[PDB]
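> What follows is a single structure, and I will ask about it in a moment.
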2 protein chains.
Amino acid sequence: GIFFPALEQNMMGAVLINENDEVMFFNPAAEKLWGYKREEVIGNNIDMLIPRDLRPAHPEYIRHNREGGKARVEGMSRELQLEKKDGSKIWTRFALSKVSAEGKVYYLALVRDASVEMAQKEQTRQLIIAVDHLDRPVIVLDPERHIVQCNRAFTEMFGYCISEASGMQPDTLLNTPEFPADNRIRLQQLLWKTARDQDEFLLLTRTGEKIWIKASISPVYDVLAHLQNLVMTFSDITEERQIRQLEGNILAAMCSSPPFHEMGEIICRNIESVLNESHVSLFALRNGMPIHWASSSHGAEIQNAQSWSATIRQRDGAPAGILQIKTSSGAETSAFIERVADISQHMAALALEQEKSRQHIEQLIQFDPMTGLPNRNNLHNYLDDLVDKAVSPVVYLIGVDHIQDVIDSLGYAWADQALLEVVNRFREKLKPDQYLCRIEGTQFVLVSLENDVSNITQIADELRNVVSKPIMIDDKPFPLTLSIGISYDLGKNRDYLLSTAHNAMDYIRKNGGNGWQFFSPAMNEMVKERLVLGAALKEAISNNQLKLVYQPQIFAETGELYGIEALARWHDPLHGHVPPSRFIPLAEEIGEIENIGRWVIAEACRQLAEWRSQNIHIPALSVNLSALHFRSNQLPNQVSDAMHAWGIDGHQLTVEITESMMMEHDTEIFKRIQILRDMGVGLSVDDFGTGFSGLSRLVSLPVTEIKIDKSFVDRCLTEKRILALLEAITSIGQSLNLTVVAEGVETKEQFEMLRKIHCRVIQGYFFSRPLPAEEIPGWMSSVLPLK
Amino acid sequence: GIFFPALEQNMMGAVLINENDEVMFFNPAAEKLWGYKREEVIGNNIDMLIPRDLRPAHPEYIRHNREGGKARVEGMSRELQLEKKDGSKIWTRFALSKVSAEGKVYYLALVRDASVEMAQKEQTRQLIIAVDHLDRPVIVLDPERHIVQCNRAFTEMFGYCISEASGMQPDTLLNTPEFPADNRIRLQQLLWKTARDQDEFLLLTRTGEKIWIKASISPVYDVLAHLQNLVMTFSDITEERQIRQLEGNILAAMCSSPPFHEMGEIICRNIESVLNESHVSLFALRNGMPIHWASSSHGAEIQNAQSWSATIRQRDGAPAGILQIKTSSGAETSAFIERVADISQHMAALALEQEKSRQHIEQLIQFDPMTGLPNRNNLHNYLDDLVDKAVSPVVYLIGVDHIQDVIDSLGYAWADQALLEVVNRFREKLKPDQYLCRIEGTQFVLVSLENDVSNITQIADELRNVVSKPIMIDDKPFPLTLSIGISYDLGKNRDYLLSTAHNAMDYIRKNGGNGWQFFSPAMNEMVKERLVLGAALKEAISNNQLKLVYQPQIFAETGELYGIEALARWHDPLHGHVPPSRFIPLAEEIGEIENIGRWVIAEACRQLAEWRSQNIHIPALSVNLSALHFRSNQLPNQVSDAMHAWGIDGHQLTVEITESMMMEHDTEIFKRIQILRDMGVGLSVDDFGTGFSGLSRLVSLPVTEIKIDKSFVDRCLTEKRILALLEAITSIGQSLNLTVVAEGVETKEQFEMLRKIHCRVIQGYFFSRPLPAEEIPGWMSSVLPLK
Ligand code: HEM
Ligand code: HEM
């Protein structure tokens, strides 16, 4: 038979199975397939040829193709995986056909090895993901200018599928608007142009919005140099420019250097604004852990959405952040999401880098560029030094308040200068011991060592008075004040001091600002009682409750009377017998020293005159002006008025002017005081001048009394180190014809020591304790002399 | 036999041709394929079934196969366009097999259609062309992470195509430098990521080049949700990487806020780095006109140079500048030039906006917000007020220089920190009366009010020393220098002074990297001449070429010469006859304060040795040492050494010091004076003691004699108080044999004016003008007394 040699020498594996599913034929092509030899399977069940794992399902196909023939179908050709005798599940092309061999229902199966074309199909399967995956849409056109294949970017960019765009003109697919009318002419010209070309089109999506597309056509010929294909690519220019301006705006915002979470939120907001129908949010990396960096308020869930992840990497190293964007299906094309993701990721890397650099910068900056002052870093060391040296530091926290008005009105450009002006006033005001710092924003710190209550009640006042007059901006005033808290304690660490200072600083502002306070309620009480005492002193001068007392002075060599001294004296049921060691500085703080001294001298004069008018006389009275410092320009005015109140008898009066030199700062006092001698008052001095030999010890000044203070005589009896200077002062008195008085003496031994040196007047608890205004007349009417 | 039905009833197209090209077998499948009938086909030439246009060569192919053997190929297969009997042409897969009957040559043809396969092949060529048309590389990776496909972009940009790349790891396929930034591990891990990711990598071409690829890996899953393929896209981030570096650098710049011109220069540097041989220019817009803000310095001639412009607009879109890029003709790709235009323009946009704001506020700002120092306008108003008041200042143009080191190494932030550090030194050292501002950039200006050349040079030298110490920052201290220009002219405007000082600073900076001078060299020579004089004094004191004069003091009583006072002199031929009032301050300036005094005392002791041999019995010898300013660092040891040098006990030697100088350090000074007491060396204090008047009487025993200054003795007509000074001295004089010395007597009338006051010693020109070293014996022999 002719069919015998052709079947025998054939390159396709032909096999036949009887109606009972048993095989009866094989060939060398079948041997190239499977692997079994002919005799191994001739007359045996087909199941052995069937794959071992496929045998359970084969009977179903057998029944379907025998009982009903799969709806009376002889067979078909298709691909199937063949498990060769070596166990390899190779791929081959199978074909089936019902046959009537021997009058029975037999089935003939043809097989062909298909490894090579299977590899071609693998190439195509990779190439389809290579085409769907792409940065821009691309579609190839046959000689008749019909769309044949497209990509996922094309589909998601124009709302079209391959089924919808198959075999149809690009313009017919993207039906163009009639406005302008030349769009059709231009697109035809470009599409039918035989050479590579580019142009711009105004396509409108199947689902809506217009896109100003930039389309390009390129040719591809064949061996015969004939038109084989024309590849057309629709690069986006509308959304492409949207991403370009997205990067531009992200860089613009980042150039202002806003804080970390602000940068994250800005990036998220803009990313969503471009890739609408999505949410975005970033995570930062710290200590090898992710922390939610920023998010936009539009975090609502959207159906049919997919996540999309990227990693933030700085100049090198592990990630600095995690990028995640959830986008709803149909929101925007995948390549466009890629375009947004790359820019967002690189911009986020730069954002992380900026914060990282700012960390090391701020942590080590030793001066804040605004105001150029020291900052927290320097203040930390300048407080650690003091705390470890154990010298009690005092920390004031200043807060500028009522500032936001300038920021709102003129803007930051002028609000910065407004702060700098006050900071410069601080510098012009402060002193070498003090240290200044600007910790953050409108908050500053002052470090001091002098920590007396009366010192702080003045430093705080200076700091708060710095801003009395308004700040001049644009020649227009803009007021400000300060809330200043004072921390002062021993032992506690700088951290405790700063915490307390900030507590007080915020507390003052919350109460209303424009003020100052200590941290300690007890220390605040202290000043409350001080203020009450000051008001009481005001009322006291008003109501004439203070008095004066007299300390007798005697000629040390004879026992005759020499003078009396007017020691101020305060009496009060609310506070008992306060001493001049405490009630004078209160008068200085309250500014009533003027009335204090006025009443003192006035009552001294009135007592002197009312005793002169009676049958009693005394050598003189000495009022110590230096105690209240009596240093205003009315220094002679007050005494002149008081003396004129009852006539001028300066010869009967003495005055003490022990300002360290009384001319070291104000020469007007000296130039005007000569009226005292003109009236006859007895000038007196305690200290010894320094410069120019104390102005040649002012022989021109008619000094009368030289007073050796209490301490000198108190310490004299022990040491010749003081006996020598006592000798010198007494000798110079005796030589320059000056009367020397000693303001202290306790027991007979001190008086014995002072006797030999020829001291002229001695006063102290020895001769007579101070005796009030009511019975010193009795003492003088009784005792003369006292030795 | 089944061999007949095996083919006769087959559905696959089958034909057979014998040696004579006659069709011997033609199956019903072949009938339904071609359209002929079996009877019409059998016995006819095979060419009838061949396409008419291809028939002529078919017999030639058959003859070639019959004769040449063709390596006895058993069979083959392919697709060709079959022509049917009706003339229609279709694509039909087919295969050829070689069979032999009766020992002759026969050929068997098998045929199927697979027209959908031809359509898929058309789709496959289309996929290849679609992916290959775009220049972005894409590759596909099997599950095991082996690259299994490539495209034209990848092969062109990496050398390896698929053939030499398939079936191996991408990390090995892609070679990297030796872990420059740990690139190997990053590539390995990213290649192993299971979720979509993207990073950057250095990859070296076949030749070997440092190119950067933005590897972007994405997975593709199957229908059953398993990892199926890994497709990645290496976008060549080289232009993109360059823009990344550009953005980072310019972001760092704009954050650090450099000056506007340096910002433009940085922009130009980056622009030329990304575009070699570029003549880029930033034509900003000022007052509606294009102003050259900056440009790249490489303006070399270019043939048909490519020119482009980018528009710089504010937030509202109004034009504000033009980035004009000029480059080699067509040397820049459109896709990359577009970005170096847009991104650079949009980053410079905020620079321009901030600069416009700063320019609007420039005429009004009063405080530079980087150093806190007053800006140019404050200084201008201050100098205007000073000149209106007729105050000529000295503009210490402190040109803080060498800052370029920190600028190039650590950048603008740490440059500002160093500037704040140096202004900290200036602020702490400047005296209250001085003023300091910042005229521009790094040029500070410290306005003072010192006209003395000595004070000016002292301020310059102390500024130089305070800047000399390394300026610590970031634990890498940098040395810094100053170029202090100075000027001083009465009645000249601020413009005159600031032009002069600026020109002087420029002149000195040009002549050297450090120094300081005046403008108008007419007076700059003063520093050089005084320095030469200082060197000459150094030489003279080292050589011991000075001289001494011995002025005697004559008793106001009837007596012999009380003593001598030794006064150091100097006589040189070149520098003139230098007086004491000149060289003593020069001695302090040059640092021989202790050395000159040591010479003075040594000469005094040697001359004491010389005198005693003759009848010169040395009543007493005072060697001053007050104007020479002995410090405690060298006083006791050196002053005492001269005592033993020639055997003269202190009973005649005398030193002098002012208590105003003793008060400099009260801790130890007079201890050495007591050592001198033990040695017998007397101490004659100055005009009078300072405060407390006691150290001049106890522990120390001065007032062995005390001297009255000539300025007072000759001015007694107004300084009449020196009479009381004399009597105060007389007190302790009669106490323990102490004495006064009125120095400066010039007439017998002054002698009468003094002697009435019981002064014991008279000195001055009148009784005896100073005598040369060797005439003391003559004066002694001649005058006893003169009266
Ligand atoms: C590697 C060996 C084999 C494999 C992998 C295999 C697999 C399959 C599978 C999965 C089907 C379901 C329908 C389809 O896939 O098209 C099928 C159908 C069928 N199989 Fe097999 N089979 C093998 C061997 C054979 C052989 C040699 C025969 C000989 C007749 C056979 C008899 C049939 C029949 C008659 C059908 C009906 C298909 C139709 O009518 O379209 N099987 N085969
Ligand atoms: C549509 C029908 C046919 C077409 C288009 C066609 C075309 C061709 C062409 C162009 C060749 C040259 C070699 C090559 O292309 O690889 C060839 C070779 C050949 N053809 Fe055909 N042919 C057809 C039908 C047949 C048939 C039915 C037979 C039956 C035996 C046959 C026998 C041969 C032989 C023996 C060769 C030699 C191949 C070799 O030596 O490698 N041709 N054919």
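All residue numbers given for chain B refer to Swiss-Prot; the residues shown span 12-798 in order.
For this deposited structure, the header notes the method as electron microscopy, 3.9 Å.
From the backbone N, Cα and C atoms, a Cβ is placed for every residue, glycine too.
What Swiss-Prot records for this protein is below:
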type    : residues           : note
BINDING : B:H69, B:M87       : heme binding site
DOMAIN  : B:208-260          : domain 'PAC'
DOMAIN  : B:402-532          : domain 'GGDEF'
DOMAIN  : B:541-795          : domain 'EAL'
MUTAGEN : B:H69 to A or G    : Loss of heme binding
MUTAGEN : B:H75 to A or G    : No loss of heme binding
MUTAGEN : B:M87 to H         : No change in heme coordination; increases c-di-GMP PDE activity 2-fold in absence of O(2), CO or NO, and 2-fold more upon addition of gases
MUTAGEN : B:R89 to A, E or I : The Fe(2+)-O(2) form loses c-di-GMP PDE activity, due to reduced O(2) affinity and/or increased auto-oxidation. NO and CO forms are less affected
MUTAGEN : B:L91 to T         : Increases auto-oxidation
MUTAGEN : B:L91 to F         : Alters O(2) binding, increases auto-oxidation
MUTAGEN : B:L107 to F        : Significantly reduces heme-binding affinity; increases auto-oxidation
MUTAGEN : B:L107 to T        : Increases auto-oxidation
MUTAGEN : B:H582 to A        : Loss of cAMP PDE activity
MUTAGEN : B:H586 to A        : Loss of cAMP PDE activity
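Can you tell me where each of these features sits in the structure?
Counting every protein chain shown, 16 other Cβ atoms lie within 10 Å of the Cβ of B:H69 (mutagenesis position).
In the three-state DSSP scheme, B:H75 (mutagenesis position) is classed as helix.
Taking the Cβ of B:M87 (mutagenesis position) as centre and 10 Å as the limit, one finds 12 other Cβ atoms among all the protein chains shown.
Just so you know, the Cβ of B:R89 (mutagenesis position) picks up 8 other Cβ atoms within 10 Å once every protein chain is counted.
Long-range Cβ contacts of B:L91 (mutagenesis position) within its own chain (separation 6+, distance under 8 Å): B:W102, B:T103, B:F105.
Counting every protein chain shown, the Cβ of B:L107 (mutagenesis position) has 16 other Cβ atoms within 10 Å.
In three-state terms derived from DSSP, B:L107 (mutagenesis position) belongs to an extended strand segment.
Taking Cβ-Cβ distances under 8 Å and a sequence gap of 6 or more within the same chain, the neighbours of B:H582 (mutagenesis position) are B:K558, B:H588, B:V589.
In the three-state DSSP scheme, B:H586 (mutagenesis position) falls into the coil class.
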> To the nearest whole angstrom, state the Cα distance for the pair B:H586 (mutagenesis position) and B:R89 (mutagenesis position).
117
> Using DSSP, break the domain 'PAC' (B:208-260) down into helix, strand and coil residues and give each count.
11 helix, 28 strand, 14 coil
> Using a 10 Å cut-off between Cα atoms, which of these mutagenesis positions sit near B:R89 (mutagenesis position): B:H69, B:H75, B:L107?
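Of everything listed, what lies within 10 Å of B:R89 (mutagenesis position) (Cα to Cα) is B:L107.
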> Where does B:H69 (mutagenesis position) sit in DSSP terms: helix, strand, or coil?
helix
> Out of B:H75, B:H586, which of the mutagenesis positions has the smallest number of neighbouring Cβ atoms within 10 Å?
B:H75
> Expressed to the nearest Å, what is the distance separating B:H69 (mutagenesis position) and B:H75 (mutagenesis position) at their Cα atoms?
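For B:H69 (mutagenesis position) versus B:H75 (mutagenesis position), the Cα atoms are 10 Å apart.
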> In angstrom units, rounded to an integer, how far apart are the Cα atoms of B:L107 (mutagenesis position) and B:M87 (mutagenesis position)?
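About 5 Å separates the two Cα atoms.
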> Could you round the CA separation between B:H75 (mutagenesis position) and B:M87 (mutagenesis position) to a whole angstrom and send it over?
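The Cα atom of B:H75 (mutagenesis position) is 16 Å away from the Cα atom of B:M87 (mutagenesis position).
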